[PDB]
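Take a look at the structure below.
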Amino acid sequence: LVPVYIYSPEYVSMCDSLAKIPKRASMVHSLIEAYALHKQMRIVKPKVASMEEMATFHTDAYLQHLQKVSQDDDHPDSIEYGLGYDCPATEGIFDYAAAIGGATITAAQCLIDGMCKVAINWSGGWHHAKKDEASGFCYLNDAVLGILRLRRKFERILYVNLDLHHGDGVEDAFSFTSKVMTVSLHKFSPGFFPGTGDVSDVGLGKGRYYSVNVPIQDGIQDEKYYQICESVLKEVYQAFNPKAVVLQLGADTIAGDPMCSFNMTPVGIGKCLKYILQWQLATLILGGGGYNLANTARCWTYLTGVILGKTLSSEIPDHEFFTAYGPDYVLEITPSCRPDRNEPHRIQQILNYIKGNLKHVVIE
Ligand SMILES: CN(C)c1ccc(C(=O)NCCCCCCC(=O)NO)cc1
Ligand SMILES: [K+]
Ligand SMILES: [Zn+2]
């Protein structure tokens, strides 16, 4: 059955007002629309998240504060709740947060109701927010909210974070439970945000070994990334037997991102995505980071094509943002001539560590 595409003109307009990524949502949607991919999808208007739905993870104190300042960047309680340079108390930020949370919840509900096997919210994936604090441009953790909605039907949910940054907010939220396993492939290097997610972080208490982290260094390309991803997910699948998947596909790993860390292309990420889709589980697709706006659109458009199993023309079709795609005006991204800093011995060590940990899961 046909993938659900979480979309409304209002939703994109709201997502467009996010101060760190202005107009990104429109560029992503308009490229998908320019490739006519939306015609092959079921378009679903997202619901706005209610106070009660948001409070299934976030505290009432934090949410009431967010609501207050959304109507104010100099409040004395904002520092406590993580509001600052990374998460400015922009006017309307509570509405933008409620829209993105509601969108991912709507995606989850569609999956629960058997409307689709795959549901897409490219504007979601704000995985750093904590129950009571904003963090890393994230004011509300829609990925956690999405997982909590899926928990209505699924007893084993797998969260997979393929983003440059560790999905710390999500991992933390489920650190003590075994119903949700988190798997994160991300850059791990002292001083690099958020600073967590070493391979030794495996969760706590009853959630011990139900958090998986794959610390990766600068320069990694498609082939090695896919090998790492396939070997981990093969072990996770056999060990954990997930019944639903929440997959975050950040674009901030792609060559050309100004963070200039990993050296991936959308084709490489696509392979990881294909590996997960062939499990044929209810899958909630989210975006994430992506700071080269045109490349982020290239990436999520291509990946939408993968979900649909469609091969797209390399030539960017004319559309509202055509000029943003110069000077080559093509869909494909070329890797930078930068060294891969990932030692094959270190990769193997990490993978063996992880296999060791998942052995404990299997024997349980
Ligand atoms: C050029 N400029 C003004 C900035 C550049 C980088 C950051 C930053 O990395 N901040 C730390 C927070 C990064 C959050 C990343 C969100 C994400 O992609 N998560 O996956 C801030 C400002
Ligand atoms: K867990
Ligand atoms: Zn990121």
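Sequential numbering from 1, following the chain as shown.
Technique stated in the header: X-ray crystallography, 1.9 Å.
The backbone N, Cα and C atoms fix where each Cβ goes, and this holds for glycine too.
The active site, proton acceptor annotation in Swiss-Prot covers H128. Using a 10 Å Cβ-Cβ cutoff, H128 (mutagenesis position) registers 25 neighbours.
The substrate binding site annotation in Swiss-Prot covers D86, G136, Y291 and is backed by experimental evidence. Note: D86 (mutagenesis position) has non-local neighbours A134, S135, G136, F137, i.e. same-chain residues 6+ apart with C-beta under 8 A of its own C-beta.
The annotation divalent metal cation binding site is assigned in Swiss-Prot to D163, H165, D252 on the grounds of experimental evidence. Long-range Cβ neighbours of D252 (divalent metal cation binding site) (same chain, at least 6 residues apart, Cβ-Cβ under 8 Å): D163, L164, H165, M259, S261, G288, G289, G290, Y291. For the recorded site, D252 (divalent metal cation binding site), the DSSP three-state label reads coil.
What Swiss-Prot notes for the published mutagenesis of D86 to E (Swiss-Prot position 101) is this: Partial loss of catalytical activity.
Experimental mutagenesis at this site is recorded by Swiss-Prot as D86 to L (Swiss-Prot position 101), annotated: Complete loss of catalytical activity.
Experimental mutagenesis is annotated in Swiss-Prot for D86 to N (Swiss-Prot position 101), with the remark: Almost complete loss of catalytical activity.
Among the mutagenesis entries in Swiss-Prot is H128 to A (Swiss-Prot position 143), noted as: Loss of catalytic activity.
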Practice prompt. Give the maximum pairwise CA distance in Å, whole number, for the residues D86, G136, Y291 listed as binding substrate.
Written response: 14
Item to complete: Identify which of the following recorded positions, namely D86, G136, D252, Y291, place a Cβ less than 6 Å away from any atom of ligand 3, and list them by sequence position.
Response: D252
Worksheet item: In the same chain, outside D163, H165, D252, whose C-beta lies within 8 angstroms of the Cβ mean position for the divalent metal cation site?
Response: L164, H186, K187, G250, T253, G288, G289
Discussion item. A 10 Å Cβ contact count, applied to the binding-site residues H165, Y291: which residue has the minimum?
Written reply: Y291
Discussion item. With a gap of 2 unmodelled residues, how many angstrom separate the Cα of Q71 from the Cα of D72?
Written reply: 7
Worksheet item: Excluding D86, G136, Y291 themselves, which residues in that chain have a Cβ inside 8 Å of the centre of the Cβ atoms defining the substrate site?
Response: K20, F137, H165, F193, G289
Practice prompt. Tell me the Cβ neighbour count for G136 (substrate binding site), meaning other Cβ atoms within 10 Å of its Cβ, over all protein chains shown.
Written response: 19
